[PDB]
Amino acid sequence: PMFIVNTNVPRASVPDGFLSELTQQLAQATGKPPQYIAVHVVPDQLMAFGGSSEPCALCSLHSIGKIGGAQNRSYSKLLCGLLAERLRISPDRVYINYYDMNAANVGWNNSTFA
Amino acid sequence: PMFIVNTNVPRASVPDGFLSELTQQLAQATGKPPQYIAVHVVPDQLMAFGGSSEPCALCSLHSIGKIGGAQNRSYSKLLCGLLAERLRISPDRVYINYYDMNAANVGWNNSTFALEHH
Amino acid sequence: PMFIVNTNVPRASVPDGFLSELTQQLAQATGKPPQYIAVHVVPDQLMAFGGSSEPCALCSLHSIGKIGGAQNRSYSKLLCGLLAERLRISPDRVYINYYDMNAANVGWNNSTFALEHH
């Protein structure tokens, strides 16, 4: 799986341990091994949410399976919680796009997961 | 909805008011409340379009519904128009990927927009 | 088509000509004219793959058609080979998301690639 978070919060406000916490908690939540979890954090972005430049985040989580109604609500509670606690971003200023990827549509190690 | 624009145009060339104009015009175009419109502009990128590095933009618009044949052509006219007028990017050097998101696949405020079944 | 590469490799490590090489190789692989191939490389990113910050890349390839089981295996061998050769990134630290776009969902030049119906 891969998780990306784009935010206008400054890089200095990202705490030590963040990428590792995201990796471990997403491994727990998705049921996938941590060695297959990739994370990308993009601070200092020029963005607005509702026309306001208060802290916000636009994110995405891609996974082959383990994407659905209840699961996505669980991922959103987990991720909004981390973004609130660690980056001080209000949950109502976060959007997370979820993608259930077909294994044939994910390349890795010179081939695909199909 | 969320609209992202990635471009090689310098940050200095983005005019004051641009994020607000995109927010307001997308609210008008999609019929969605402006309070729910998010925008992200990424300048100074290393990109090429057709192998040339003249000004260009690669964008995306994600919305739960309001994505379709005629609507997407209307959004493209609006957005290419704004990118040409404000960032001086030629419309034929702009790609915009449209995504019709299912409500269950959009997280917000500790949950998603699928609040009907559990 | 559009190909995006996000990596933690430093900008100085992206060779001159890399965008052009990707453009040419992708035009060849997809059969699409190079004039329609867009590439975006984003170095110096804060990323981890499997909990490690050694070189890695998260990428995407969007194309209207020319996306499928065998074609994607071929694109992966091609692209991982280029990322390994040019950016020194191990293929097992590379993910590439493939998207088969509908023509009506790709905006370009004030409209979309759905020009047949109203």
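In chain A, numbers come from Swiss-Prot; the residues present are 2-115, in order.
Yeah, the Cβs are placed from backbone N, Cα and C, and that goes for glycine too.
Look at Swiss-Prot and you will find A:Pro2 tagged as active site, proton acceptor. Taking Cβ-Cβ distances under 8 Å and a sequence gap of 6 or more within the same chain, the neighbours of A:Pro2 (active site, proton acceptor) are A:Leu27, A:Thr31, A:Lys33, A:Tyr37, A:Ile38, A:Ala39, A:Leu62, A:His63, A:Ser64, A:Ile65, A:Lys67. A:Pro2 (active site, proton acceptor) falls within neither a helix nor a strand when secondary structure is assigned with DSSP, and so counts as coil.
Taking the Cβ of A:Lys33 (substrate binding site) as centre and 10 Å as the limit, one finds 16 other Cβ atoms among all the protein chains shown. Summarising the annotation, Swiss-Prot assigns substrate binding site to A:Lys33, A:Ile65, A:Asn98.
A simple way to gauge crowding: the CB of A:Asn111 (mutagenesis position) has 16 other CB atoms within 10 angstroms, across all the protein chains here. The mutagenesis experiment A:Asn111 to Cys is recorded by Swiss-Prot, whose note states: Causes formation of interchain disulfide bonds with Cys-81 from another subunit.
Cα to Cα, A:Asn111 (mutagenesis position) and A:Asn98 (substrate binding site) are separated by 27 Å. Checking the recorded positions A:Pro2, A:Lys33, A:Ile65, A:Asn98 against chain C with a Cβ-Cβ cut-off under 8 Å leaves nothing.
Listed binding-site residues (A:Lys33, A:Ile65, A:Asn98) with a CB under 8 Å from any chain B CB: A:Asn98. Residues A:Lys33, A:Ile65, A:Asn98 are recorded as binding substrate; their most distant pair of Cα atoms lies 19 Å apart.
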